[PDB]
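**Q** My questions all concern the structure below.
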Amino acid sequence: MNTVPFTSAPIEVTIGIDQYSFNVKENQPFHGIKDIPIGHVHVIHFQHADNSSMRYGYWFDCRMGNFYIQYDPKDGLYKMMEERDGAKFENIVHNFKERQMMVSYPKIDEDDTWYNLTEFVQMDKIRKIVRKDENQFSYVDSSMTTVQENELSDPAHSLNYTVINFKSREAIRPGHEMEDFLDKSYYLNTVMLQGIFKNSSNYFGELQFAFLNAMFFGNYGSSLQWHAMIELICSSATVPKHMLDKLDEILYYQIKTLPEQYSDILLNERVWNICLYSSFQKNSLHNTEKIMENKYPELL
Amino acid sequence: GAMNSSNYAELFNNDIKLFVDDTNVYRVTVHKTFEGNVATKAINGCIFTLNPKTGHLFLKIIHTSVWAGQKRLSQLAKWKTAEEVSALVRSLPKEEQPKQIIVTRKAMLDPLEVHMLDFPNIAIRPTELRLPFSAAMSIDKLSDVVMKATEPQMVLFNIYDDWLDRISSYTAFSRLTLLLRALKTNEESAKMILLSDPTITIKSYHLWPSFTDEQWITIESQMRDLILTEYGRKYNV
Ligand SMILES: N#C[C@@H](N)c1cccc(Cl)c1
Ligand SMILES: N#C[C@H](N)c1cccc(Cl)c1
């Protein structure tokens, strides 16, 4: 089990770690988060009490380094940093652990939620979507735009999701216009899976990451990407059976975890009604259809 | 965006544009079968592609053989329309290609946009105008060429005859849409108005009769009277 220590908490802030959230008061003696499960990516995120503008946070994997958070009073945020001195980092963490100044990642033993939401998410793929090569962790915030949003504006601060556009030459083979527009299998299987992502695990990893950035930061471009990647599968007549079964599991856990009161802003009515009730795969997502109908029958 | 009454003079500016109407592409008769079920029989159709400034009409005849063995024909007809308009554009010299294509029915937007991805600078637009181009098959010479076709064919016409020698394209389009609206509302009466006087004929190389300026005023008034008469009959006014 690994630890993300904090030098201090000088400003009042809501801190979230994966799907959990807690409040820290201004100058409270808080020195970080322990017992973080090894084997998954994680996200540590922030919303300031005096300015809920800019949710922001950091994706990291404790297997890739020793990371700590220090508030920067000039840029006005909690920054993730890497400590290269292992013995010093261990000594700092041991002191805070003995003084009981760290909260404990409250993972229930029965609870697979975080694995279910991050099954295909890899830190190496995150670092290609979020480009800042000098750090082993990745910063995301509520306002960052996607490459596709910028085409329709600082490129260094962008989310480089794979561009999906159903009315584009990439999606439509000359001479197969009706075929490719009404059945997206070519675009899904040849262009995206075989060509760009190489396999379904990478596609699902990007889908999962987009949903998490939408949910945890309210990042609008990420919500657009999540829905486009769902729609591309549902609008394809030919999809490997293992992908359909896995998509149903992925979406089920995403809908299960979504805050009920954010459904109005995080779920696109058109896409979900099309996917569940009109698309080629309208009958392939039994678990997702059941949770959607019981939890959000208004949207449908 | 969409083309409406606010930007109506735009139709007659010097930017090449075409209207596309797909209403008459897929045409059928509905009938009972021997077993008492219902079946359709297709008949030849046409794409109506018109330059409203010059009157040039590109009438692509859709022969019934294109539907043979195909499913979901009403959907296919939209995509076939878009395929043929795309092929027409590619066939035209660059300086004759349109800068805008206005579709009369919004269901043509996506099919045409997808077929025209190679032409990102040609705008594909809907219209809020209710245009009576479905009545093109009430023009005898157009209906005749469509029904006689034994294979796909493109036929070129000037739907304004020689009117642009005497009137503007705004006035020519207004005359055309009035004539077509009248033929759509009461075809028999409209044709009676146009032919009642045997001394006025249709030239071999024309679609409409050779009316003088004063006779066109009379004809236009009679067409407006027909439309209003039919509106009163319809709504009991
Ligand atoms: N359960 C719960 C939350 N209130 C919570 C409290 C303290 C630490 C963390 Cl991570 C989460
Ligand atoms: N000295 C020092 C650094 N500020 C530091 C390194 C590692 C962990 C923490 Cl909380 C602080």
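The chain as shown is numbered from 1 upward.
Backbone N, Cα and C atoms are what each Cβ position is placed from, and that goes for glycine too.
Below, the features straight out of Swiss-Prot:
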{"type": "MUTAGEN", "residues": "B:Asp21 to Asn (Swiss-Prot position 1853)", "note": "Reduced growth at 30 degrees Celsius. Strongly reduced growth at 16 degrees Celsius"}
{"type": "MUTAGEN", "residues": "B:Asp22 to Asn (Swiss-Prot position 1854)", "note": "Reduced growth at 30 degrees Celsius. Strongly reduced growth at 16 degrees Celsius"}
{"type": "MUTAGEN", "residues": "B:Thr23 to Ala (Swiss-Prot position 1855)", "note": "Reduced growth at 30 degrees Celsius. Strongly reduced growth at 16 degrees Celsius"}
{"type": "MUTAGEN", "residues": "B:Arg105 to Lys (Swiss-Prot position 1937)", "note": "Severely impaired growth. Reduced growth at 30 degrees Celsius. Strongly reduced growth at 16 degrees Celsius"}
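Quick one: how deep are these features, and who are their neighbours?
**A** B:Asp21 (mutagenesis position) falls within a strand segment according to DSSP.
Neighbour density for B:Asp22 (mutagenesis position): within 10 A of its CB lie 28 other CB atoms from the protein chains shown.
Within 10 Å of the C-beta of B:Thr23 (mutagenesis position) we count 20 further C-beta atoms, all protein chains included.
DSSP assigns B:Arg105 (mutagenesis position) to coil in the three-state reduction, placing it in neither a helix nor a strand. With a cut-off of 8 Å between CB atoms and residues at least 6 apart in sequence, the same chain places B:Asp21, B:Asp22, B:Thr23 near B:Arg105 (mutagenesis position), listed in sequence order.
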